[PDB]
Amino acid sequence: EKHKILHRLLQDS
Amino acid sequence: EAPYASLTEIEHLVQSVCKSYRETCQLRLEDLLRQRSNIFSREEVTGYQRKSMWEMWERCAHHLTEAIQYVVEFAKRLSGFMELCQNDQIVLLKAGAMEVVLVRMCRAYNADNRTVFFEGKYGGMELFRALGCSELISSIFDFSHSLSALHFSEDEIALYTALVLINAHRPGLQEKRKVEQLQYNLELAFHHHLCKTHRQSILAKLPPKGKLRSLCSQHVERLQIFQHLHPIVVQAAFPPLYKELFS
Ligand SMILES: C[C@H](CCCC(C)(C)O)[C@H]1CC[C@H]2[C@@H]3CC=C4C[C@@H](O)CC[C@]4(C)[C@H]3CC[C@]12C
């Protein structure tokens, strides 16, 4: 339902 | 990540998965075990039980979120995972992150006295009374106790948690076939390791299908009940990642 953070974590370098 | 993985590829995969776990296991096993005699006193337990519902909920949300961040790191280092499409990465983690934490809990669980390592000492389920979900807590400790009977090695925990995360049955995957292939190869890795160590008897003892999902679904329900009772606390204090995962 909200996954903006999870998306950012996954693409965090 | 490869159809018809060779024996060599599967041996490499065992090594890779164990390394990924090693780098992301959060709590050092030897630290956990050597602190088994350090148990919250009657006074300290009383302290916890006298805590406000909101304070206990916010502490536990914090600590779970920290555990979940290590699982995310595990996923990122896990062979094949970052190759999955972005949607499926999220579906697997949303469904599996808390499941992995529940499995990782067995390392921090003393079956001898039914305690878990929390905020620097071992405490029983009664430590968590202020949450107001004693039956769920009891179910979680029961689950940890069922795992304790397997006496996983660190390599076994690594290979099993990989499979808890890479579950091709999660509804909402857009490229199911890729996940099925990753899952199968991880199964080959886990099975290979168990076969070499004469530990395939554990397979029949692993948690029943749907058990982890049940515990996680109850966690979400209890969170919703809490959030209904204390909506501002969740807004003000709870980690955003935790809300995204579970609300
Ligand atoms: C059983 C209790 C209460 C859960 C409450 C619920 C179900 C409503 O969220 C939880 C709260 C905090 C949890 C620990 C946080 C972190 C770790 C580190 C990880 O390496 C292994 C698991 C462990 C020890 C968690 C166990 C479950 C805990 C105590």
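Note that chain B carries Swiss-Prot numbering, so the residues on display, from first to last, are 261-507.
Even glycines carry a Cβ here, placed using N, Cα and C.
Long-range C-beta contacts of B:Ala327 (mutagenesis position), restricted to its own chain and to partners at least six residues apart, with a cutoff below 8 Å, comprise B:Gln286, B:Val361, B:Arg364. Annotation of the published mutagenesis B:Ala327 to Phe in Swiss-Prot: Completely abolishes transcriptional activity; the original residue is retained in the structure shown.
All protein chains considered, the CB of B:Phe378 (mutagenesis position) has 16 other CB atoms within 10 Å. DSSP assigns B:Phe378 (mutagenesis position) to a strand segment in the three-state reduction. One entry in Swiss-Prot concerns the mutagenesis experiment B:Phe378 to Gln. Its note says: Completely abolishes transcriptional activity.
Taking the Cβ of B:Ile397 (mutagenesis position) as centre and 10 Å as the limit, one finds 19 other Cβ atoms among all the protein chains shown. According to Swiss-Prot, the mutagenesis experiment B:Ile397 to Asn carries the annotation: Nearly abolishes transcriptional activity.
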